[PDB]
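> Handing you this structure, nothing more for now.
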Amino acid sequence: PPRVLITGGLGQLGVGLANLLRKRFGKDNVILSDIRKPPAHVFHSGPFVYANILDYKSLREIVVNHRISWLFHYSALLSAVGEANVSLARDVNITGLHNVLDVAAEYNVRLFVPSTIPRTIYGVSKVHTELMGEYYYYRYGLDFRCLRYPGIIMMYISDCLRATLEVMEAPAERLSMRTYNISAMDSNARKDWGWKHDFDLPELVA
Amino acid sequence: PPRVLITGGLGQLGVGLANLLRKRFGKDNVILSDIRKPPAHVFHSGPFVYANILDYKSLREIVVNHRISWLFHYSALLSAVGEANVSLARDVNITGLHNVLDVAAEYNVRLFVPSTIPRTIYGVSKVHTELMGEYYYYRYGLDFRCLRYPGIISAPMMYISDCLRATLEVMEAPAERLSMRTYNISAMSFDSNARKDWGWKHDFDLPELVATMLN
Ligand SMILES: NC(=O)c1ccc[n+]([C@@H]2O[C@H](COP(=O)([O-])OP(=O)(O)OC[C@H]3O[C@@H](n4cnc5c(N)ncnc54)[C@H](O)[C@@H]3O)[C@@H](O)[C@H]2O)c1
Ligand SMILES: NC(=O)c1ccc[n+]([C@@H]2O[C@H](COP(=O)([O-])OP(=O)(O)OC[C@H]3O[C@@H](n4cnc5c(N)ncnc54)[C@H](O)[C@@H]3O)[C@@H](O)[C@H]2O)c1
């Protein structure tokens, strides 16, 4: 059973991703994390921890002390949210990745990081997430795993969270590449690991 | 007449470019800079300064105190050494770059950064060099101008004299004549947009390459 740390956990996806993995590997094996304050219920779901991504030593303390093997990395400044504060966006996305790759490469941690489908600091850092992530796989052993999320509710949320769960369960031997395109409504994604979008146009209305 | 700051100048290109521009714009108009001790002659060639690219504050000072209008960013860890020192290479190529962009965009500087023709953190940062600089051209008015250097012959290739001249030319150009910020630049093999837009013509094809090299 793996030990999870979800970075940027209080976002749209992170909370759901958490409660999926919790009912899988157990309550105490998924550690949720953010810089913002957790609502009443999401706190009590399971171990929540303040974790600043720009603070490199925070991550290490946590990954050592809490014996982390799997790390999901959702913390990022959104496109428009970061276009007003570029320095911040650039730091949080690119420096944050750098700190995340180092912690994971050093302490032998499976690293999930989502990408997307550049005129925008968010987009530039997603290209950079892919290329850097692929480099740390070659240069060190880093078990880096990434899949380009499209639009999420294009695709439904329950497909998006389960796509993330499956690609981490799978063996590294059956992954021809480290960055995957995941599409609902992507052959390699469907071939290497059994990917199938459940929610398509009609049953998405239900 | 612009005032030039070269960055990482004590490399291969840096001294050549420095010596080229000092003949063009004047000696004390071109400040050369690096974090190494410059040889006796290059130090006296004209204004030399310690410029660490990992100190943002240091750059601002330099840029303001000398009214730097043009900046040539040559400070880098080329993959060879950077592949061992990933941490140090990452910082210098990426965070270093960031600092250059910011200083440039702030004090309204014309910024030259060279790229190359990705499984090495050097290469990954050169992709980054390009996608940022162009973003910074749209997000702010940053006059960012990038050539993609090929194999650079000295003593898909190119003799050093072309490399340097091409860089002077792409910076002298009217912003009006540039359809794009990153331009391919080619000589020989053994760059349509560059020739099309700002009149790039390489004077050192092969015959004269061999001619010069033998001296
Ligand atoms: N929302 C979508 O539909 C969508 C679409 C495409 C891609 N994605 C990708 O999915 C990922 C997660 O999506 P989401 O909706 O959960 O994110 P979100 O935008 O809802 O939340 C982002 C989180 O990042 C955190 N954060 C910001 N700076 C931080 C720092 N320095 N340290 C730690 N945390 C910090 C915030 O507190 C926040 O909880 C994103 O990285 C994004 O690239 C999402
Ligand atoms: N000549 C080529 O083969 C070639 C090919 C393609 C691209 N390029 C590009 O041209 C540029 C210059 O090439 P070069 O031949 O001078 O390389 P070089 O290795 O000779 O010079 C790099 C310089 O960067 C300096 N430097 C290192 N860390 C620094 C820091 N923190 N602050 C300031 N300076 C620092 C070093 O002192 C060194 O003098 C590079 O950016 C490279 O991307 C060169």
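Residues displayed in chain B correspond, in order, to Swiss-Prot positions 55-171, 191-228, 264-298, 337-361.
Looking at the header, which is where the method is noted, we find X-ray crystallography, 3.2 Å.
Every residue gets a Cβ built from N, Cα and C, even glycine.
So Swiss-Prot lists the following for this protein:
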{"type": "BINDING", "residues": "B:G62, B:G63, B:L64, B:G65, B:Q66, B:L67, B:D88, B:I89, B:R90, B:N106, B:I107, B:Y195, B:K199, B:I225", "note": "NAD(+) binding site"}
{"type": "MUTAGEN", "residues": "B:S133 to A", "note": "Decreased L-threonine 3-dehydrogenase activity"}
{"type": "ACT_SITE", "residues": "B:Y195", "note": "active site, proton donor/acceptor"}
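Can you tell me where each of these features sits in this structure?
Neighbours of B:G62 (NAD(+) binding site), defined as other CB atoms within 10 A of its CB across all chains, total 22.
Its own atom aside, the Cβ of B:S133 (mutagenesis position) has 19 Cβ atoms within 10 angstroms in the protein chains shown.
DSSP classifies B:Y195 (active site, proton donor/acceptor) as helix under the three-state reduction.
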> Cβ under 6 Å from ligand 2: which of the recorded positions B:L64, B:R90, B:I107, B:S133, B:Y195 qualify?
B:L64, B:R90, B:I107
> Do you have the Cα distance in Å for B:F298 and B:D337? The stretch of 38 residues between them isn't modelled.
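End-to-end across the missing region, Cα to Cα: 16 Å.
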> Quick check on the gap: 19 residues absent, flanked by B:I171 and B:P191. Distance between their CA atoms in Å?
10
> Looking at the ends of the gap, B:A228 and B:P264, with 35 residues missing, what is their Cα separation in Å?
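Both gap-flanking Cα atoms are 17 Å from one another.
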> When a 10 Å sphere is centred on the Cβ of B:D88 (NAD(+) binding site), how many other Cβ atoms does it contain?
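Excluding its own Cβ, the number within 10 Å is 23.
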> Round to a whole number and give the Cα-to-Cα distance in Å for the pair B:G62 (NAD(+) binding site) and B:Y195 (active site, proton donor/acceptor).
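Cα-Cα distance, B:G62 (NAD(+) binding site) to B:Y195 (active site, proton donor/acceptor): 15 Å.
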> Can you tell which of the binding-site residues (B:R90, B:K199) has the fewest other C-beta atoms within 10 angstroms of its C-beta?
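The binding-site residues B:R90, B:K199 were compared, and B:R90 has the fewest Cβ atoms within 10 Å.
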